[PDB]
Amino acid sequence: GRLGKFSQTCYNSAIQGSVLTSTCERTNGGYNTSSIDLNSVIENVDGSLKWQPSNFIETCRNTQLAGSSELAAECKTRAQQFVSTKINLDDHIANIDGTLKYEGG
Ligand code: NA
Ligand code: NA
């Protein structure tokens, strides 16, 4: 399961806020410096940093809009059974001058 392992062929890595920057070896020699913002892939669960789960489409089926604003679907529990669920998209999706935009807690 060899996902990741950037550190093996990079150096001068550092973190500032949510951003990792490092200088990494290219396939045919030479280096490149790049950054990755970790806010979209790591989350704080009750004081513990965790990798965010796979996109919900991987573990949910039959997604649809129920009525004017609810996302409904059937999703897998940790025990791997599908159950019904819904979420009101009006909670956090706004019309900003004609375009759908997220506004989070
Ligand atoms: Na560079
Ligand atoms: Na505006």
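Going from the start of the chain as shown, residues are counted 1 onward.
This entry, so its header tells us, was determined using X-ray crystallography, 1.8 Å.
For all residues, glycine too, the Cβ spot is worked out from N, Cα and C.
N32 to A, Q or V (Swiss-Prot position 30) appears in Swiss-Prot as a mutagenesis experiment; the accompanying note says: Prevents N-glycosylation upon overexpression in yeast without changing anti-HIV activity. As a published mutagenesis entry, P53 to G (Swiss-Prot position 51) appears in Swiss-Prot alongside the note: Protein is mostly monomeric and has wild-type anti-HIV activity. Under the heading of mutagenesis, Swiss-Prot lists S54 to P (Swiss-Prot position 52) and annotates it as follows: Protein is exclusively dimeric and has moderate anti-HIV activity.
Known features from Swiss-Prot, placed on the structure.
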{"residue": "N32", "record": "mutagenesis position", "CB count, 10 Å": "10"}
{"residue": "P53", "record": "mutagenesis position", "CB count, 10 Å": "9"}
{"residue": "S54", "record": "mutagenesis position", "CB count, 10 Å": "8"}
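Between the C-alpha atoms of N32 (mutagenesis position) and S54 (mutagenesis position), the distance comes to 28 Å.
According to its DSSP assignment, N32 (mutagenesis position) is in a strand.
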